[PDB]
Amino acid sequence: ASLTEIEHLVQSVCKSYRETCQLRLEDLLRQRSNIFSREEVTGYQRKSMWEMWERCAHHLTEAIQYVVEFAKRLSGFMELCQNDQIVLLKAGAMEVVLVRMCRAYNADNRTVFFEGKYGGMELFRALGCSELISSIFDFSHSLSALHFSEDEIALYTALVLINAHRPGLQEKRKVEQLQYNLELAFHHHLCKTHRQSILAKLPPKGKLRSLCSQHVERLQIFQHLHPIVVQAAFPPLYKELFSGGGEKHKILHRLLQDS
Ligand SMILES: O=S(=O)(c1cccc(C(F)(F)F)c1)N1CCc2ccc(OCc3c(Cl)cncc3Cl)cc21
């Protein structure tokens, strides 16, 4: 488009992200001294596997409801066909949740905010996927060395969400031009803010696909151990995005109709 239209894309996205944060930043920094206790950490460790899963899936789902709203406010996004809004969310909504987690992450004690207090990766030992849990801390630890601004996180998460080369898009170019316009707003704000140099420190694209692909691969395993915990206790939007078969009940386009 134009440089003046590019100037309010930054504004539009920075507003849509600030108005769609469950996690309010200043509330998280004012709680990193509220660190979990060995007696509470062991309490989480001694919880059954499926209960730490059911509790985290429910917490992931709550974090995706705010992403689907972020997407719903991304000007240009709801001008797209339902099949393309859902496919952008179905693949990029966990990726947005993972990049937003860098704010709930404290790199000094390598702790993450969880259920009202800050805990380490040892907190999630009962889940049985220690290798994947570690890579999410190592990933949030990597973005914490980028020292993101909330405006930077806004424009980076839209580009995580608005991906023109997702498999399954009906109309590809309508996203390419929404991606390319979003891509200028990010480079222009980084230019203005004297931050063009972080474009090379950003994680390689295939780093988020690998983290989401591990989560799907580790839900597969837990589904086999606890099948009826997924059908009975797991949230439907979780099963729709991640497990198969789970899109039998399409909660996604329910949220993309009401407004
Ligand atoms: O519960 S969070 O407040 C949470 C907060 C910090 C760290 C974690 C975890 F887990 F990364 F250390 C979890 N929340 C909000 C953001 C988020 C992302 C994924 C998630 O769960 C996915 C999952 C995994 Cl990665 C492994 N096994 C079962 C599941 Cl369902 C939960 C979640």
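Each residue's number is its place along the chain shown, starting with 1.
Method reported for this entry: X-ray crystallography, 3.2 Å.
Cβ atoms are placed via backbone N, Cα and C, with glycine included.
Annotated features in Swiss-Prot:
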- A63 to F (Swiss-Prot position 327): Completely abolishes transcriptional activity (MUTAGEN)
- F114 to Q (Swiss-Prot position 378): Completely abolishes transcriptional activity (MUTAGEN)
- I133 to N (Swiss-Prot position 397): Nearly abolishes transcriptional activity (MUTAGEN)
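Positions of the features from Swiss-Prot, shown on the structure.
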residue	record	DSSP class
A63	mutagenesis position	helix
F114	mutagenesis position	strand
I133	mutagenesis position	helix
Which one of these mutagenesis positions, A63, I133, has the sparsest Cβ neighbourhood, judged by other Cβ atoms within 10 angstroms?
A63
Around the Cβ of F114 (mutagenesis position), the count of other Cβ atoms that are within 10 Å:
17
What is the interatomic distance between the Cα atoms of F114 (mutagenesis position) and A63 (mutagenesis position), given in whole Å?
12
